[PDB]
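A short worksheet on the structure shown next.
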Amino acid sequence: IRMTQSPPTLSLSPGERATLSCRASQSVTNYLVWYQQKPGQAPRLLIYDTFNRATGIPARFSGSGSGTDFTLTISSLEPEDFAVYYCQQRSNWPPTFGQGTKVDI
Amino acid sequence: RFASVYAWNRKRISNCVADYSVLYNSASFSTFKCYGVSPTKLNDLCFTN
Amino acid sequence: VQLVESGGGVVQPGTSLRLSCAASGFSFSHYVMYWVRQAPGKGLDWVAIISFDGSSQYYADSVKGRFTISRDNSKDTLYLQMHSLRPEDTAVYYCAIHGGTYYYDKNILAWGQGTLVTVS
Amino acid sequence: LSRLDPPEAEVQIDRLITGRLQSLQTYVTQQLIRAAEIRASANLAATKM
Amino acid sequence: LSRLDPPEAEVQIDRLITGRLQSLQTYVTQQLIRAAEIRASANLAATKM
């Protein structure tokens, strides 16, 4: 059971929308969590369990997807929200984090 | 500890005041399926066993 | 919730180091914790797990046999006990919470803020 | 009505409506056939009077 | 009862029950209406005798 994030680095301006995909080696349901790690900070978590984001994360962050294919969407973040993103599962032991996707301009 | 399924445990209910809304709204349940009753009427219908 | 980790520094290849993780806020028992390393310039990868009392500890690759994780809820902390190390697992380390034991446990997740260990 | 919610109360209420309507229709048809027999008797009694 | 399990054969048996009941009750209504006509003919025959 190994995660993977297949879209590589992207160059989306401060505007527009971004859509990031995370797979799984087998069936995982409502068990993923998203992290946004800046250069040299602690990886801040984003989304509880595929659908509800935690406190202090705005509405432009959305998390969806099901089956074995999951997606995080930035509607229109802002002029800073460029970091690396990770998808993690809490189905069984232990929580694998995958690969990661950067964004540039 | 619970029991194994070949010998499932059982327990009846006697004179009581049984709450049912506070059991449902804990929001950690994999399956909560009520079949012959709606999950919103328990808080009001008496039973016999 | 809060998590404070301690035990970082510079060592030699073949010493030991007390990796301790202190928790408050939420109840430290009824809750599954684990560690996760990151070598600077890499992604993320886990170390070892402990299950709400010492009865079942799972380990990762190439850390089985140098790492003895133990918790003790009568003094509410967590330990890795890095022991007889290598000069290649210089990294940052985080203690995090897997979550949940009973039905009423209201699963929430939280992370530390890192502990840096370096070799010679 | 007490232990079901509208979507599934409706499917059970419709069978009761169907059965009771048919009961009522059988009653009314057999009253109409019997009133016509009483009318023949009352016409004969008028003619005898 | 040979190509359906009991939970699925109830729904198919009820469709037959409803139809056959309808047909039997139609038979019984039309006999009441035909007997009320034979009765008047026999009442006329008794008066002619």
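Just so it is clear, chain B uses Swiss-Prot numbers, and the residues here are 346-394, in order.
The deposited model was determined using electron microscopy, 2.8 Å.
Each Cβ is built from the backbone N, Cα and C atoms, and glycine gets one as well.
All protein chains considered, the CB of B:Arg346 (variant position) has 3 other CB atoms within 10 Å. Swiss-Prot gives this note for the natural variant B:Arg346 to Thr: In strain: Omicron/BQ.1.1, Omicron/XBB.1.5, Omicron/EG.5.1.
Swiss-Prot documents B:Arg346 to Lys as a naturally occurring variant and attaches the note In strain: Mu/B.1.621. Reduced to three states, the DSSP call for B:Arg346 (variant position) is coil.
Among the sequence features in Swiss-Prot, the natural variant B:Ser371 to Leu is noted as follows: In strain: Omicron/BA.1. Taking the Cβ of B:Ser371 (variant position) as reference, no residue of its chain lies under 8 Å away while being at least six apart in sequence.
The Cβ neighbour count for B:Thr376 (variant position), using a 10 Å radius over every protein chain in view, is 4. Secondary structure from DSSP puts B:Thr376 (variant position) in coil. The natural variant B:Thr376 to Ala is recorded by Swiss-Prot, whose note states: In strain: Omicron/BA.2, Omicron/BA.2.12.1, Omicron/BA.4, Omicron/BA.5, Omicron/BQ.1.1, Omicron/XBB.1.5, Omicron/EG.5.1.
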Whole-number Å distance separating the Cα atoms of B:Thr376 (variant position) and B:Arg346 (variant position) is 20
